[PDB]
Amino acid sequence: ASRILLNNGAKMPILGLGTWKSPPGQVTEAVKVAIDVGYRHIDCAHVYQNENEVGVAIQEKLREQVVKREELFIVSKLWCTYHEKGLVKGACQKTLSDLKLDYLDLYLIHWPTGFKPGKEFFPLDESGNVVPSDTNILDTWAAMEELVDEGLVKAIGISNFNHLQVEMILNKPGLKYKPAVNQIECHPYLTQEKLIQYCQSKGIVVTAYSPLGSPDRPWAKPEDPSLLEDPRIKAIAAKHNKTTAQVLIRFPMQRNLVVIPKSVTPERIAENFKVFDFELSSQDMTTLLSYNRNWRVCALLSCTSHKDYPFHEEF
Ligand SMILES: NC(=O)c1ccc[n+]([C@@H]2O[C@H](COP(=O)([O-])OP(=O)(O)OC[C@H]3O[C@@H](n4cnc5c(N)ncnc54)[C@H](OP(=O)(O)O)[C@@H]3O)[C@@H](O)[C@H]2O)c1
Ligand SMILES: O=C(O)Cc1nn(Cc2nc3cc(C(F)(F)F)ccc3s2)c(=O)c2ccccc12
């Protein structure tokens, strides 16, 4: 089907629109187009600096009665400089005000690592190290549970948490709400079989980000591999008369994942949505899995000393 059941009882569309790097002056039309062609799930974050512009689109389509609020699945994330107990609600409310919403369908802890609070998203020390905060993921989680009890968010989850970090939450003394989602990087060069099996076995839905390999990531290098240009993946697309992006989106769907491709190009927003009329074979699926190379697009050097850095752990 087009939605997956979460452990809070709500249904989540398995295809959503990503918004990182979408320019503020193009994202409003991108989201309007996406809602017109069928998207019902938008992935957002405060740190993306465009939630106000995303919100304008949502509100105009609610106003035009193109969609009802209950049909939408809007996701945002708590940035690293707001992990303190005291700061979490205000951060949520700023995202709700920008998005012109009175609740979120899902709010995530964006990364396991807390950073010093302040105006800078990445506060650095004089030698370029991120300055941590002395907060821990368990008290931040409790702060997230309160947002559920206050009606601000319907579900809470995590992002970029490794298996020991998910387990820390699942084992939290006094845990009130389990995380509904873990949103992680996932594509054929980073297949994440171990972390996905762990999360699914715990009834945690996995959302796959950068499913096209984030070719617009700012730190991309020409020497970097390219999923969209991999002729083996092109061949599989060509077998099904689809584009490579369409194969790349359909692949996590058939692993019972949610996937959130980003685009601000209307033709591609539409193309990326036409992934419900074809299936990859089980053989196609194992072949795509075989391209794993443990290549990660999303990390940041300056954060690697943080005690809560998620990617030293194998998974
Ligand atoms: N939780 C987190 O830490 C985290 C981290 C990274 C990403 N995310 C979320 O995941 C979303 C998707 O990840 P991403 O933005 O890193 O990258 P992505 O979706 O893997 O790739 C986006 C790039 O692909 C291009 N593209 C889209 N559709 C295409 C198509 N059909 N054919 C060819 N190129 C196409 C886009 O170009 P145009 O836009 O120019 O069309 C853009 O340059 C993000 O936007 C964000 O919402 C979350
Ligand atoms: O975050 C987005 O959605 C995309 C994203 N990713 N990254 C790469 C990152 N790598 C990290 C590693 C840690 C770590 F936990 F490992 F310390 C913590 C935080 C980060 S940000 C960025 O630097 C970034 C900057 C602005 C807006 C979005 C992003």
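Here Swiss-Prot sets the residue numbers for chain A, with the shown residues being 2-316 in order.
So this one's X-ray crystallography, 1.6 Å, going by the header.
Using the three backbone atoms N, Cα and C, a Cβ is placed for every residue, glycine included.
For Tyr49, the entry in Swiss-Prot reads active site, proton donor. In this structure, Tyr49 (mutagenesis position) is part of a helix by DSSP. When other Cβ atoms within 10 Å of the Cβ of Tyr49 (mutagenesis position) are tallied across all protein chains shown, the result is 20.
A coil conformation is recorded for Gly10 (NADP(+) binding site) in the three-state DSSP classification, outside any helix or strand. Sequence-distant contacts (6 or more apart, same chain, Cβ under 8 Å) of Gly10 (NADP(+) binding site) do not exist in this structure. Residues or ranges marked as NADP(+) binding site by Swiss-Prot: 10-19, 211-273.
As annotated by Swiss-Prot, substrate binding site applies to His111. With a 10 A radius on its CB, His111 (mutagenesis position) counts 20 other CB atoms from all the protein chains.
Take the CB of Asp44 (mutagenesis position) and look out to 10 A: across all protein chains shown you find 26 other CB atoms. In the three-state DSSP scheme, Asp44 (mutagenesis position) is classed as strand. Among the mutagenesis results in Swiss-Prot, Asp44 to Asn has the note: Reduced glyceraldehyde oxidoreductase activity. The residue drawn here is the original one.
Annotation of the mutagenesis experiment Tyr49 to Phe in Swiss-Prot: Complete loss of glyceraldehyde oxidoreductase activity.
For the published mutagenesis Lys78 to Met, Swiss-Prot gives the following note: Reduced glyceraldehyde oxidoreductase activity. In the three-state DSSP reading, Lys78 (mutagenesis position) counts as strand.
One entry in Swiss-Prot concerns the mutagenesis experiment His111 to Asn. Its note says: Reduced glyceraldehyde oxidoreductase activity.
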**Request:** Between the Cα atoms of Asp231 (NADP(+) binding site) and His111 (mutagenesis position), find the distance and write it as a whole number of Å.
**Result:** 30
**Asked** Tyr49 (mutagenesis position) to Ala271 (NADP(+) binding site): how many Å between their Cα atoms?
**Response** 22
**Complete:** Filtered by Cβ distance under 6 Å to ligand 1, the recorded positions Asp44, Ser211, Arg251 reduce to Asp44, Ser211
**Asked** Which of these mutagenesis positions is closest to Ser211 (NADP(+) binding site) if you go by CA atoms: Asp44, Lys78, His111?
**Response** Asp44
